[PDB]
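Visitor: First the structure, which I've put down as structure tokens, then a few questions once you've had a look.
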Amino acid sequence: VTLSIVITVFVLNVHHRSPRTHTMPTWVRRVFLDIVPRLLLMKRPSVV
Amino acid sequence: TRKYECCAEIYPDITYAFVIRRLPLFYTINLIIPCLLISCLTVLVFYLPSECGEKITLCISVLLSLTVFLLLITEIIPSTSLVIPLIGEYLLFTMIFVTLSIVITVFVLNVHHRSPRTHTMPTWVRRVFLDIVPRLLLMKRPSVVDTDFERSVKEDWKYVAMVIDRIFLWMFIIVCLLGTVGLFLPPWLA
């Protein structure tokens, strides 16, 4: 549960990032928006 | 053998010295580790974004937990005032620093919620907390220009809050590690 608290702090930090403060690395984009979502059977909607 | 003020003769005695050692696996499982786990959450408040609105909840809970543990230990150890347990020292110092984090976190929250309609950014703040300090902390602000004035200064205030947060995240980690090793390593190395 303590480990989950740490991970939740990190996830909250990630969720509240914007281009005005952080820049998205290309590897983060690739991995976490192409590979992992497919494996976890979660599909993002194709919107532009 | 020794002489007492009662009587003029020598009264012998035999003193037995029982040197006993406690097996430190019950109180380590039940007091130490639960104390350490809470102490691990002391620093996370500085990595929590202000917009989440949970900073105060995290540090307040940590403080009220460490306080409870100190009282539980207070009911085990004798009330003698000659020496202080190492566990008592560590808990107390963490409580002092957790309290310091609450004060800092309150101040950081105030900085994050400032806009031109209420406050004015001083010239040197823009120089120090947006140009110099971010470079040192290896956090680089993306180069973005916003036409709006009350969304660019408002966003600058938010970034200043993050920079102040990152300063103490580094400082507390150093202090937390130095304090722990600087307290429990001396005894281990008799």
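Heads up, residue numbers simply count up from 1 along the chain you see.
Looking at the header, which is where the method is noted, we find electron microscopy, 2.9 Å.
The backbone N, Cα and C atoms fix where each Cβ goes, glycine too.
Pasting the feature list from Swiss-Prot:
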MUTAGEN   B:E5 to A (Swiss-Prot position 224)  Loss of CHRNA4:CHRNB2 channel opening potentiation by divalent cations
MUTAGEN   B:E75 to K (Swiss-Prot position 294)  Loss of CA(2+) permeability
Visitor: Around B:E75 (mutagenesis position), how many other CB atoms lie within 10 A of its CB?
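Guide: There are 6 such Cβ atoms around B:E75 (mutagenesis position).
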Visitor: Between B:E75 (mutagenesis position) and B:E5 (mutagenesis position), how far is it from one CA atom to the other, in Å?
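Guide: Roughly 39 Å, rounded to the nearest whole number.
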